[PDB]
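Peer 1: Below you will find the structure I want to go over with you.
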Amino acid sequence: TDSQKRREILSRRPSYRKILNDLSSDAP
Amino acid sequence: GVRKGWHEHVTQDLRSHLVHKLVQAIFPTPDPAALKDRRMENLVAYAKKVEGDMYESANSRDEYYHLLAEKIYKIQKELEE
């Protein structure tokens, strides 16, 4: 629920996606 | 079994890196020596607690990833900004 809310809202703010991508690229 | 099975895909190296990533995202470490300062040490400790907590909550590496990157986001976009 809180998961869904945070994800849903932050998905509307792509800096979150950039952080995801960066985390994936940086951390093995 | 174990930490919801997925454990095997996240070795201590990856954990340590993720802790480092959290630390850096919270406070951009200028040089490793900085970690020796209690100020930084506290952030390192907090990062480990967070990382561990997330690990012991997430039922998948995907969820764990979401929560970690989300945490980073919040700490900047929610907290300061």
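Chain A is numbered as in Swiss-Prot, which gives 105-132 for the residues shown.
Method reported for this entry: solution NMR.
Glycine residues also receive a Cβ, built from the backbone N, Cα and C atoms like all the rest.
Okay, these came from Swiss-Prot:
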- A:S119 to A: Loss of activation by CaMK4 (MUTAGEN)
- A:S128 to A: Loss of phosphorylation by CaMK2. Activation by CaMK2 (MUTAGEN)
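Show me how these features fit into the structure around them.
Peer 2: Sequence-distant contacts of A:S119 (mutagenesis position), defined by Cβ-Cβ distance under 8 angstroms and a gap of at least six in the same chain, do not exist.
DSSP gives A:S128 (mutagenesis position) a helix state. Neighbour list (A:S128 (mutagenesis position), Cβ cut-off 8 Å, at least 6 residues apart, same chain): empty.
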